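Only one structure is covered here, and it is reproduced in the block below.
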Amino acid sequence: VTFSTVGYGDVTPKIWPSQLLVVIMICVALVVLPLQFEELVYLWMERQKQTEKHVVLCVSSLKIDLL
Amino acid sequence: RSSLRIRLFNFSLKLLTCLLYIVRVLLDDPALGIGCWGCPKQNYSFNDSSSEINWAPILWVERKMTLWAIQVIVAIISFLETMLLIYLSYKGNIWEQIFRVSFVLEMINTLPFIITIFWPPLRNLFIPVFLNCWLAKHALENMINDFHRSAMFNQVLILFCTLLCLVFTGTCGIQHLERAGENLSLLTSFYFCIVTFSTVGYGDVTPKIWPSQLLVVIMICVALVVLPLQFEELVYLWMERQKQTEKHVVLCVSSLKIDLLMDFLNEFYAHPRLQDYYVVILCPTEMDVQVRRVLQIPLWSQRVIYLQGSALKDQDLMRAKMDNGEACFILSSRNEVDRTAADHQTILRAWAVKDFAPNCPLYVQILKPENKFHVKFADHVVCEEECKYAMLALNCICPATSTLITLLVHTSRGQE
Amino acid sequence: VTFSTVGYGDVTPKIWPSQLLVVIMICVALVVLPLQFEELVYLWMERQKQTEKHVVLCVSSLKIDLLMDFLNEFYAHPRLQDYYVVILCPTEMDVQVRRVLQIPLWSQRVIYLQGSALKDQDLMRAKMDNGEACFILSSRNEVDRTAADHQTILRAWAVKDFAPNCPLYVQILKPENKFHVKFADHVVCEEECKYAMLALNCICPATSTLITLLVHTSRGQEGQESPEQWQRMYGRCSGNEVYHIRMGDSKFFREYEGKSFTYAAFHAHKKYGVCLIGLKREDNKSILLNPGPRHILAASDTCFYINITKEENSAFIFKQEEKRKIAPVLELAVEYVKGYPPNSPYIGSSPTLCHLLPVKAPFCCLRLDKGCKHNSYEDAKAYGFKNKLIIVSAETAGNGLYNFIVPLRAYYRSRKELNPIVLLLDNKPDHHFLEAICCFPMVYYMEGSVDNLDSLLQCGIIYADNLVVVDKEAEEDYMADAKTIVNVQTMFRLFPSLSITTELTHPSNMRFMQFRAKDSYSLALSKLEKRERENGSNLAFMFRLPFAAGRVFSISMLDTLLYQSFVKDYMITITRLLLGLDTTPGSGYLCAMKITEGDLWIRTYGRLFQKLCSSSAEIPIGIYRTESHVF
Ligand SMILES: [K+]
Ligand SMILES: [K+]
Ligand SMILES: [K+]
Ligand SMILES: [K+]
Ligand SMILES: [K+]
Ligand SMILES: [K+]
Ligand SMILES: [K+]
Ligand SMILES: [K+]
Ligand SMILES: [Zn+2]
């Protein structure tokens, strides 16, 4: 519920070492995850470049009038 | 470069007075007593029932004798240098300096340290020195324009900086405004703003008074309007930016098509000795659509590297690591209508590779016989026209010689 | 704190009407805001389709080779470091150009504008009214050079109309279009200088190499770690440039006030190693190369000298001078007619007194191929020339080819050593070229090319001392020279002893001139060039053997000459004076003398300076040196 940013607050760090660890974990999460996201963005970008009884229509160039 | 020294010194001054503001607040204890300087310091308490809020804790902050004077000195020098730059550079406009939002923050955070000299019991007055950190960020932006110390690196570093000022303003603002109610510490308020700007919102520490609640609201709104701008600059920087192991071999072609590539990959990787090899394709032409799909296959993704470049640029021969390649295959283009032109290019490519990597075995495919003595230095040369017409003529003597030769020069296990 | 999804929970709805209201408000917010966001996204998508002292660079298409040649030359000077550069080009930025502009060194310095010089809006975005200079550069890759010259004439006029007080630096391709941009402060005609350098290489070997090194800003630090003596000396002497200084202000030449020019030139070289090559009097504008012994120096004259460093920037050697602290040169001093070629082919062609035929040669007699009424000779064999031929393999005969013949027919060139000129043209020359060259002795043409061996043997390649290849023929840029490189290489193998001189578009291709693949020495020169290219040297091609011997040059040198003129306003004038392109009365000419075994008693180059300056008053620029290099 922290890394999903829900933050119910029913369970919360009650000492400064625990509060600081949550702060650094949030900062670490927000700097280590976007690097993974942009790596996925890179891979997704390059990756972008039925029933029975059908018939096939083989043409060299299909235009709106012929279709 | 003295102008950069002046801004670098001013940037140091702004971060110094922000840290001096921090140092004040670790050594300022309110429970001991809060007042206007000397006589009648008053102890205070917070009543959650009574809605009225005592402003004396917020209005007054106890400042040491040394701390007040040293921050007065620092403010004067920073004010002196900023007005030094303002009077130094007009550039044809005397107005419009105050409407650009750096003079307002400069004077409102500095001249109170000047007026406090006149009236001694005003020495322990709150002045938002933490907002001075924003000006330090601006002083860092202008430093990027001149010296690097990585083009988008600076924009990311500026993004981290405005993240810091956003957090830094939050901690100092929340801690100070809560000095009237619930007396938050710096470490507690720092944790509060990190879980706020990350939208976690635990709620274990929450603003209990309307000045603090309103500060959170305006800080959230400021965050949501100053951060998207920084994101959009990175988006524009990212958009314009978008436009291995040992024992490889380099494949230099003018245009690579799916038929030529698979013929190589089928033959090259038919041998168990050549499986630890990867293949660099140095082709000036943008990668073919049909080629991209095959290179996306996991089988060939790790093995085949496509470089857009020329054998005639030693930088592209450097990116291909031709000085370390096991072999270089220079192959002529047969689809090109001018075969003398295509042969000239492969002679030039053979010479370019030989000039760069003399100890790199060359494998040249020459189209026309007349151009074959120009790449005779190459370890292995195949003239397409000689072998085509010798096979065609032998078929007229010995039937299917071309078939017999074709099967022999193909690596096969005899399982067909 | 709800719509920001923080949700502290210190204040929360305690009743079901309020709990349901915040539920429907969250849902309404999440369905009404994304519609606004996508409207912003659509608007953003369709929307996507400095300091003082800049200079504007107006081109039609900018490529990585032209850009770096400018950036290397422009920013080789410390005075021009606070300058940024605006590129006004109608064409979209090249992919190779974008990567270099992304480099942090050039990101802040180079601005690329897509626009025309012919739109005052685009000249406004370029701040041309405030630019320090405007370089209008012709496109050489364009197949129609008259069209490219028309565009740069229009660009020069557009900039002059917009910014009259903006110095123009124009690169003109064809000589006929050069008087249309004469108003410009500095103009470089590519065809004049190409053919004058090519012709001088036939007279003085490697003149194109000598001029190329001089017009490049270098410190003379190339090949200083080389184990070879010739490479250390060759790269050191390449650091020479042409500088100017007032004589009274010059610590080199002030002591020679009232002395002859040749006296100062010899002694300033004997003392400091500077070569006084010319001077400009305060009365006139004309710069004179080697005024001679009758010229007496005065404190108001501007002295033009060759030296490794400027006199002001050589403030170390003068302090280093304080660290130390043959007859003598005198302080005081059918037969052809000689005339001017009658039919000047274009306006601005400087009239040079030449060796002229007594009577105009009929056009039939200018053809080496067909026999005519006056002669039945069908090739250079039946002519029986006394001297060795110069064969120019050009595509079309125009005004540039005219500028190739004038240096070889000039009056000061000796009449016995005249070389017959055979023009090996692809296309038949127009009658306007023939009328311009019909008065010149032993100038012939013939149809053919350098790839046609039959034509070459017909031209007289067997007995040609020089074969000059100007033949002109790609998406990949460096492949533009591929046909010329291989055609010339074919003759390098068929006639190993023949001297072939070429011009290449790219100086990167100069390594392929006379290519010996099975040659460790030429292959080792590759490493030296990569080290020099590593140290940031703009003269990296310098140690390739064909260039150093004068076998190749590039026209990209002429680009550096135009960029240098922003800092050296005398540089274009000096070069044309050396090439003979401009003829000022009282100005000397580039010559060459052979040092034979009868002149070896003159042991050193300084004593040769003394002997020449004591008898004939000639100033030696330098030495063309040859060594035994068995391959
Ligand atoms: K939350
Ligand atoms: K929450
Ligand atoms: K087989
Ligand atoms: K909560
Ligand atoms: K030089
Ligand atoms: K120099
Ligand atoms: K004839
Ligand atoms: K030709
Ligand atoms: Zn005749």
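Per Swiss-Prot, chain A residues shown: 291-339, 350-367, in order.
Technique stated in the header: electron microscopy, 2.6 Å.
Placement of Cβ uses the backbone N, Cα and C atoms for every residue, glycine included.
Sequence-distant neighbours of A:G297 (K(+) 1 binding site) (same chain, 6+ apart, CB under 8 A from its CB) are A:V291. The secondary structure of A:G297 (K(+) 1 binding site), as reduced to three states from DSSP, is coil rather than helix or strand. For A:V296, A:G297, the entry in Swiss-Prot reads K(+) 1 binding site, with the evidence type experimental evidence.
In the three-state DSSP reading, A:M315 (mutagenesis position) counts as helix. Under its mutagenesis entries, Swiss-Prot includes A:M315 to L with the note: Reduced the potency of the agonist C23 by 7-8 fold.
A:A319 to T appears in Swiss-Prot as a mutagenesis experiment; the accompanying note says: Reduced the potency of the agonist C23 by 7-8 fold. Around the Cβ of A:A319 (mutagenesis position), 13 further Cβ atoms fall within 10 Å across all displayed protein chains.
In the structure as shown, the Cβ atom of A:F327 (mutagenesis position) sits within 10 Å of 9 other Cβ atoms. For the published mutagenesis A:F327 to A, Swiss-Prot gives the following note: Reduced the potency of the agonist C23 by 28 fold.
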Tertiary neighbours of A:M315 (mutagenesis position) (same chain, Cβ under 8 Å, six or more apart): A:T292
Distance [Cα-Cα, Å, rounded] between A:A319 (mutagenesis position) and A:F327 (mutagenesis position): 12
Of A:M315, A:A319, A:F327, mutagenesis positions neighbouring ligand 1, Cβ under 6 A: none
Recorded positions in contact range of chain C, given that the Cβ distance is under 8 Å, out of A:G297, A:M315, A:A319, A:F327: A:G297
Recorded positions whose CB lies under 6 angstroms from ligand 2, from A:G297, A:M315, A:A319, A:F327: A:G297
Among A:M315, A:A319, A:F327 (the mutagenesis positions), residues with Cβ under 8 Å to chain B, listed in sequence order: none
Rounded distance in angstrom between the Cα atoms of A:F327 (mutagenesis position) and A:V296 (K(+) 1 binding site): 21
Sequence-ordered recorded positions from A:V296, A:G297, A:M315, A:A319, A:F327 with Cβ under 6 Å of an atom of ligand 4: A:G297
Helix, strand or coil at A:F327 (mutagenesis position) [DSSP, three-state]: helix
